[PDB]
Amino acid sequence: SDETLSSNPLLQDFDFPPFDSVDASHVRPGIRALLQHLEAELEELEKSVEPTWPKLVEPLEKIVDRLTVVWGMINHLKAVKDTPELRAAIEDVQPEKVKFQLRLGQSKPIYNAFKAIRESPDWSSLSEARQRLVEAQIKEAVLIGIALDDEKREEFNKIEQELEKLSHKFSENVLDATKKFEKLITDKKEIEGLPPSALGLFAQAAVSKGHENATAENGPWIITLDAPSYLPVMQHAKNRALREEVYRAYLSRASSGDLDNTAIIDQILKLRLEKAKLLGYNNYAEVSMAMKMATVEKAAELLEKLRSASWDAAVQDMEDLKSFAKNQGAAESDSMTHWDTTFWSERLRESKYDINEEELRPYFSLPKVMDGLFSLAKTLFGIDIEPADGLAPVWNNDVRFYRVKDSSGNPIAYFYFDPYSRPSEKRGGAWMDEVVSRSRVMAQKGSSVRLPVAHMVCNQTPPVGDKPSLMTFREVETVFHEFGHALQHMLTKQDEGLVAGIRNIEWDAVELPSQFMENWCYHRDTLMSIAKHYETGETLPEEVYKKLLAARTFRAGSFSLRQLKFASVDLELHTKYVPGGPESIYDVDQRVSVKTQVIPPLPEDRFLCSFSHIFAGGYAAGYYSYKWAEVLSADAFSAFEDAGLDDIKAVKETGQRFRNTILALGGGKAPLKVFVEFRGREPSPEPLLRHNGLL
Ligand SMILES: [Cl-]
Ligand code: NA
Ligand SMILES: [Zn+2]
């Protein structure tokens, strides 16, 4: 009670979202008031509409922007600060929000004005960015069913409504399943082989479930399914029965009982196919491809090319594991299973390259990783990044906030970073999200542009007691990856808000700058700038750097095949699979797996039930987007190799070109063209193969 509706934080004008003052109780009133105001604005827009920027595109952006920013902030809070009250609130307003998105998207007065712009006799004189914007709006309106008669339209809107609901449900079941599993270890024997770091984590966990005397050394241990817990078990637990139990629990998350995602998946695929037919396509993959660089055929070709290049290496990887385990006298070497792979891969990796993950950890502290990352961004792209904590409200005390400046000391962008695993309330994985776009229209009166703001979110090993977060090499690459996305959002030079940043970039190109950044983790100057012992300040020894380098291509065939399995199963489920029939999604999984993994999945494998990328994310008939863009990213990196990675002048010159093409142009130019503008030619898959030793 107590406060006026008009004082609701979601309804105020703000520079940075009020992330510290918004909670579940604000959502129904704020969102319902907002939608009433936006309906009225849309009516005014339709009434005055003309095929010009001031009468069409500017008032449209003002409507889309407000919805995107406010809904975006609520969805962000659901992903990092989930509560039952926030879920119920979002579920109660989500249909009204979707209804409004459909109303807006299906506006005939807006659509007809965009067609009149496209049909103008001097179209060729309109700027490329504005051409891209108009073409995108026309194509998007058709994809949201504007061409359908009123009865088919009704059916389309009902499908859209149900898909939004199922996707939210899918992600809640995954969070809930990951949260639910807790394994209390009391007998020190069962945990044999877990390193100190993991021990320190499962004991810190132990405390907050009761058992308050618990220590790393001795006191009891709770094992969970979030990655920083699950992975060390699979890499290190000498107890094979514990590996098998943790594996089977991980593999069956959200696949039975109240959290089952199976029927949700079945319903999602059914509806996706109905939608495709309403729009005149054969299957949903064709719908997905309408907005992508690829076609189903071209995507399939690339996957099959990479698969062919990876297969013999993957077979040899399996034989190498068997040989190694057998030479250790391990009884399971005669019948290696999925719960042995990670474990023996890590033993092999240790023996073959003489590197121990646990001993590397002191050299990879988050504060030093961030310092080195920012120093690299300065070198490549000319920007200065500094902490600005206090400037923007945040949702948790671990959240960092930074200001990005150009060479003259002028702010050009900001970002938040929420770095640590928090499985009680925070979605798994790692991602980047937009907060606000760079926009001329949304600028304050008297200033030329609203500066862009991004989110970076990771789920890395938390700090243990008082020390900083100590990371694995994989966690470092993940930070670089998400930073790559943030840079494309933040460094954009488009002021046309609807094509700025990452907007309107064909989805199979959005993984270009993120994967590109990961290459620099192996660049000597970059790695050495980061790798300072957290207590001691001593730089990582040269010979250790050399072993890290040698280990880069370890099991590249198997890692490649794993990604190709994910991409192929996605494509297959959205092309040939017909839901409702005798064949289950798990049968599809088995069939596709015959050519994309060296041994079959267990019959009890339910990895699909956690595959949020394609059931609660932007990658439906799109998971291949990672590999498609990795070809581009690898080849982009080879431009630096060509120029000379040992020549700081050449590195800065090439970096500036990258900054002024891939990072600057947003979706205001076709991605193949932006790439050619940077590279000097069309892309080749040779760099990607060479980098991973798969030529
Ligand atoms: Cl309509
Ligand atoms: Na396409
Ligand atoms: Zn990414």
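Residues 91-785, in that order, are what chain A shows, numbered as in Swiss-Prot.
Cβ from N, Cα, C; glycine included.
For the mutagenesis result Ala226 to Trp, the note given in Swiss-Prot is No effect on catalytic activity. Swiss-Prot lists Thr431 to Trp among its mutagenesis entries, and the accompanying note reads: No effect on catalytic activity. Taken from Swiss-Prot, the feature Zn(2+) binding site applies to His571, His575, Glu601, supported by sequence analysis. What Swiss-Prot notes for the published mutagenesis of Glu572 to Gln is this: Loss of catalytic activity. Annotated active site per Swiss-Prot: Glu572, in sequence order, evidence recorded as experimental evidence. The note that Swiss-Prot attaches to the published mutagenesis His703 to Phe is: Loss of activity. Annotation comment: Swiss-Prot describes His703, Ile704, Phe705, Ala706, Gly707, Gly708, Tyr709 as substrate binding site. Listed in Swiss-Prot is the mutagenesis experiment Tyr709 to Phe, annotated as follows: Loss of activity.
Locations of recorded Swiss-Prot features on the structure.
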{"residue": "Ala226", "record": "mutagenesis position", "Cβ neighbours (10 Å)": "17"}
{"residue": "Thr431", "record": "mutagenesis position", "Cβ neighbours (10 Å)": "19"}
{"residue": "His571", "record": "Zn(2+) binding site", "Cβ neighbours (10 Å)": "23"}
{"residue": "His575", "record": "Zn(2+) binding site", "Cβ neighbours (10 Å)": "26"}
{"residue": "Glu601", "record": "Zn(2+) binding site", "Cβ neighbours (10 Å)": "22"}
{"residue": "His703", "record": "mutagenesis position", "Cβ neighbours (10 Å)": "17"}
{"residue": "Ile704", "record": "substrate binding site", "Cβ neighbours (10 Å)": "23"}
{"residue": "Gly707", "record": "substrate binding site", "Cβ neighbours (10 Å)": "16"}
{"residue": "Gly708", "record": "substrate binding site", "Cβ neighbours (10 Å)": "11"}
{"residue": "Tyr709", "record": "mutagenesis position", "Cβ neighbours (10 Å)": "22"}
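In this structure the alpha carbons, written CA, of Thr431 (mutagenesis position) and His703 (mutagenesis position) are 24 Å apart. In this structure, the recorded positions that sit close to ligand 3, with a C-beta under 6 angstroms from any of its atoms, are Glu601, chosen from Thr431, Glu572, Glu601, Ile704, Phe705, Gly707. Cβ-based neighbour count (10 Å, all protein chains) for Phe705 (substrate binding site) stands at 25. Taking a Cβ distance under 6 Å to any atom of ligand 2 as the criterion, the recorded positions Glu572, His703, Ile704, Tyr709 reduce to none. A distance of 13 Å separates the Cα atom of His703 (mutagenesis position) from that of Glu601 (Zn(2+) binding site). A gap of 17 Å separates the Cα atoms of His571 (Zn(2+) binding site) and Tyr709 (mutagenesis position). The Cβ centroid of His703, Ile704, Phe705, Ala706, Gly707, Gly708, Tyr709 marks the substrate site; residues of that chain outside this set whose Cβ lies within 8 Å of it are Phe701, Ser702, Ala710, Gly712, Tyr713, given in sequence order. Summarising the environment of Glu572 (mutagenesis position), the number of other Cβ atoms within 10 Å of its Cβ, over all protein chains shown, is 23. Cα-Cα distance from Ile704 (substrate binding site) to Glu601 (Zn(2+) binding site): 15 Å (rounded to the nearest whole number). Counting only same-chain residues six or more apart in sequence, the Cβ atoms lying under 8 angstroms from the Cβ of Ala706 (substrate binding site) belong to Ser257, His258, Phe260, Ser261, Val264.
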